[PDB]
Amino acid sequence: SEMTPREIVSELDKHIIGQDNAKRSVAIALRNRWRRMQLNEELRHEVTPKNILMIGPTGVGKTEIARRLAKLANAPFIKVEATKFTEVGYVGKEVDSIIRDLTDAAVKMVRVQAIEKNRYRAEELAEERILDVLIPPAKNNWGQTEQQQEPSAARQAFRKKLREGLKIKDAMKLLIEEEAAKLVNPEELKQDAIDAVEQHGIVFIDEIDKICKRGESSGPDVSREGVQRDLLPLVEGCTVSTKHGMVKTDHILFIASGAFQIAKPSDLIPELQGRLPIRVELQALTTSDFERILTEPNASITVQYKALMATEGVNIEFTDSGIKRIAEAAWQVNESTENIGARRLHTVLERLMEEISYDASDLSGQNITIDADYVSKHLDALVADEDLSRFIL
Amino acid sequence: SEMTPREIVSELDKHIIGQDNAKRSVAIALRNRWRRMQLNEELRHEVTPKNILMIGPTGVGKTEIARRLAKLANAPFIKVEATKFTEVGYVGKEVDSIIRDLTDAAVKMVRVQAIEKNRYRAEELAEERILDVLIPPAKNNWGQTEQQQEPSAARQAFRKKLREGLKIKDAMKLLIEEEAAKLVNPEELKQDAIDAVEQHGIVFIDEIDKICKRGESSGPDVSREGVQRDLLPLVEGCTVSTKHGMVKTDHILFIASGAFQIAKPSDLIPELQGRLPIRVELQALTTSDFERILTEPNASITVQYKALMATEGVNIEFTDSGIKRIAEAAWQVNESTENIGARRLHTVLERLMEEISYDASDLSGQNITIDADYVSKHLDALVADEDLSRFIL
Amino acid sequence: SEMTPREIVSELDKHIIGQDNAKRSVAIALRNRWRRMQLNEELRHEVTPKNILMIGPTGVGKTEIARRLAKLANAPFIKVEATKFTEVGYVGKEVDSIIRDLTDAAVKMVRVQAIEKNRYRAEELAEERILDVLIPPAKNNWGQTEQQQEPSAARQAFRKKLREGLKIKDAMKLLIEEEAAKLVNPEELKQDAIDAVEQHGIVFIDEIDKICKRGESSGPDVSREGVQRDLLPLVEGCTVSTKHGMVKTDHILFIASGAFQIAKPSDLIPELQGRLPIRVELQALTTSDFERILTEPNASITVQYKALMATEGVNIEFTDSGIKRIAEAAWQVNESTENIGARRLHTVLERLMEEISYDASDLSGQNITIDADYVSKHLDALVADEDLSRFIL
């Protein structure tokens, strides 16, 4: 009982501005995994993941989308740079590491995921180990069967007196790291992860375009295309040797991403083109786009900053003109120097807030207001001095 | 309950001359970490470190500030050379090593920090063990419950006669490295450093500018930019596999440092610029700066030398003019030859004292006074002769 | 309570001829390690090893000095060729192997050092195991408490009768390799070595100059300088993964050595220059220098030869003119062919002594005298025939 595409897109909208097509795309991928489980044994083998290739400029949403998608599916996720492997012509590394690295992270998850879904029970039983070294009326019976039976009486007021109140606390934590372990099953835990990898794995391959042709030279194209060749089995369906078991890449979902300014998806090796059935483009972000990014996402950077500052007992407020001013800056720098997409926001927002971020603890209890005035005072000069821009922003 | 920016800048002033803006900048970063903890669960996630990029010439304080900042916060700190990774196009090393190396040092920390926060107590309990062998004195019960209760009497006198006075001493040490261990919990100790790395970790990346661009050549720029690329995850927030566990870089603070004479911060890749929100310049030092550096820092090299000579029972005194003449020397060599910033004070100062440093053990009891004359007597020649300078200073 | 520099130089004088500066240099390094231990916790961290760079021609003392220094400090020592790593651009090896290789040797030491400091006690207790299978009046008591008590009587004359006299001897050795082991503590033994490496480690890096620039070509300079980059952490302070633990290079002493005929220490990477604060030159050796080397060192080659021959009951004597003649030869060959420094002595001395070395056992009881006559007869021809020189000398 998974979410529908529109449902998936929605959730994605909660974190990413624009890039609707990419969302619908990455959304159909997810839905199809549900769709597949709903078929007969025969078909379940024939239907493979509809791998996607995102086409677009830097920092405009590609990775975030893939990352949020995985999160939403609670699927193990892993990002990987394609060119990493062209290096293998010296030493580099082998592609199988992708599924291996994926599994390791797929484990770190199943672990933290299961251990956390336990740290509460272990603490309660923990006190039942401490509330046992303070009143031990164990065994069967002791007094009455009804009224006198319940031994809680003094014990109850005893545990409460301890909870809110060697060393109990020092003792419990020790019991916590003794009961929790004494409750985990590392056998199925090892296979738990594998099943994940195999049924919900999401591999993100960045720089796919950097692995393409170009009348460049024999040597380089040979190194590049090789990474493509080495990728085939992963994407066509094979078995990988995992430090924790054997994994079948057969249903892992692959989301490749490329600029394709220099090279075209048609330069990709034929076998690969076949296994990247979905093509989607992402647009460059607009200043307007920026303004929304700064605030709309539900854990937007601006929201984070406000929160971080609250920590210090300082109330921050972003004026609309302030936000607009921040956005323009990022755009201005990106156009005057090098366009790095939304990333520019973080640098700008961060330089802008330095003075406060430092003085924060001292303005404890104040009401600071970052309005268009403030912004301009702090960023205009820098934004203008190009050379200074390439260093500070 | 952290210190305010002004307070942080102040502590910093106790060690670094000038470079105020860089202080304020690094100061706000610290304060913000406090500010973050002061927020709601939601915001605590969205608010990321306000990483800094220092722009300035050699030896004028960049690293020192980073190092003193980390000390002040008691934060694990690590310094790394960006170019190190460009070598990966041959073999090099991987950037994840930064977080791993960080953790190792963050462990060496928590350890030595702990072994110390215990060595005292472990020494007392050690006594009760030895004191126990000489006499189990007292016990449960044994004599009177008041006047005849306390066993100390003999034991006490025995104790003193021991502290001031197999092999008791030999044995105790073995007991010290037996009781201290039996008091340390290696599990919480391992997770100790990890929390640190994740909550306070500070990574200083020198030479970030040697990883930019210039139409120099295709091959070199690719490798260069490769290190930036490989740096994104660490800076954008990721998970690294450590010999002692897994770490979330997500809150490690990053201070990138670059001269940027050839290349500009705008040449940096977009996703990194956006993760270096704070940009700050550090100024070249002046002879005045040198004089102050020579004596003001509360553990200045001049104060340091004084102490070492005292160790030999020799009282060294620097004259104001002597100090000025020394600073001048260092400046002149930096300009006449190759400018290496304040580092030159160390070489010059050290050459100035060779003779005394050697004869010190014999001058025991004397009052040596380094004055303008002495300085000129020992340095001028060297300074004057450039070639000699390049080898000797 | 370590030796003073003059004390260190002296000891060094017992093995190395000339090269006074290099001695004083390597001597200040050692003394400073003592000096450092004598400071407050704060400073003990800030004060790092004053690494040295020896500049000079082949076989003129560089390594011997470093080797003898380490010996005198009882410090673990290791020699390493810089160019070894430029090979990494094919496969080569990684720099970390240096600290690893260092530790392994640091272990082999702590071992042999501790096992030997035991082979005497184990042999004595060993006989107490044999002198127990010949007279077993064990347990508590047996006869009298005073006079009759001492059971040694027959036992004493029994062990002596065996010491000077299955199979006792065959049995003891078996007991030796049973008691010794049953006395070693491999836990602290593993950490024992690490502490050594960390506090007294001495790394010798030869061919530093071969790792420098030269308008040579991009490729090669990239491979070279990379080895320099890869060296930084070792020398700047980092953590290395040891087959026997974790080591901090932080206080290892580094002594780099270079000819610098082709390249200058200023071509070295900036970071490195900084960490090689001490520069020192060594001179080429003179014929006079040679003559002293042949005899003065207290375990001089000449002394070794005399000893080796004594073994065979032959008394050898070196006339002064003989020594002079030997020295000139070595010099003559080195100038006429290729100058390999003092090494030439060994080849010459060895060719010169062949006939005797062979007939030795037959001249048992004779008084051979290697005088200028002998030398000339044996070496003059060879020395003259250049081509024959490049093969035989």
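Going by Swiss-Prot, the residues shown for chain A are 2-166, 216-443, listed in order.
If you check the header, you will see the structure was determined by X-ray crystallography, 7.0 Å.
Positions of Cβ are set from backbone N, Cα and C atoms, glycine also.
For A:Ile18, A:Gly60, A:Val61, A:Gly62, A:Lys63, A:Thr64, A:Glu65, A:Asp256, A:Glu321, A:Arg393, the entry in Swiss-Prot reads ATP binding site. For the published mutagenesis A:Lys63 to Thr, Swiss-Prot gives the following note: Can neither bind nor hydrolyze ATP. Do not form multimers, but stays as monomer. One entry in Swiss-Prot concerns the mutagenesis experiment A:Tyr91 to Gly. Its note says: Partial loss of protease activity. One mutagenesis experiment named in Swiss-Prot is A:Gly93 to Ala, and its note says Almost no protease or ATP hydrolysis activity. Annotation of the mutagenesis experiment A:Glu95 to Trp in Swiss-Prot: Partial loss of protease activity.
The full span of the recorded ATP binding residues, A:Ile18, A:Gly60, A:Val61, A:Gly62, A:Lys63, A:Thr64, A:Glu65, A:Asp256, A:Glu321, A:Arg393, taken as their largest Cα to Cα distance, is 34 Å.
In the three-state DSSP classification, A:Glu321 (ATP binding site) falls within a helix.
Under 8 angstroms separates the C-beta of A:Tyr91 from a C-beta of chain B, among the mutagenesis positions A:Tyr91, A:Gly93, A:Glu95. Among the binding-site residues listed here, namely A:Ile18, A:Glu65, A:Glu321, A:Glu321 has its C-alpha nearest to that of A:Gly93 (mutagenesis position). In this structure, A:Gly93 (mutagenesis position) belongs to neither helix nor strand by DSSP; it is coil.
Looking only at the recorded positions A:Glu65, A:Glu95, A:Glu321, the densest Cβ neighbourhood within 10 Å occurs at A:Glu65. Of all the binding-site residues in the record (A:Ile18, A:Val61, A:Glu65, A:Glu321), the one with the smallest CA separation from A:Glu95 (mutagenesis position) is A:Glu321.
In this view, A:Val61 (ATP binding site) is surrounded by 24 other Cβ atoms within 10 Å of its Cβ, with every protein chain counted.
Under a cutoff of 8 A between CB atoms, and with a sequence separation of 6+ in the same chain, A:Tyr91 (mutagenesis position) has no neighbours. The two recorded residues A:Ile18 (ATP binding site) and A:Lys63 (mutagenesis position) have their Cα atoms spaced 11 Å from each other. Around A:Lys63 (mutagenesis position), the same-chain residues at least 6 positions away in sequence with a Cβ under 8 Å from its Cβ are A:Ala23, A:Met55, A:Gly57, A:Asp256, A:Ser307, A:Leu332. Within 10 Å of its Cβ, the residue among the recorded positions A:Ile18, A:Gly93 with the fewest other Cβ atoms is A:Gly93.
In the three-state DSSP scheme, A:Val61 (ATP binding site) is classed as coil.
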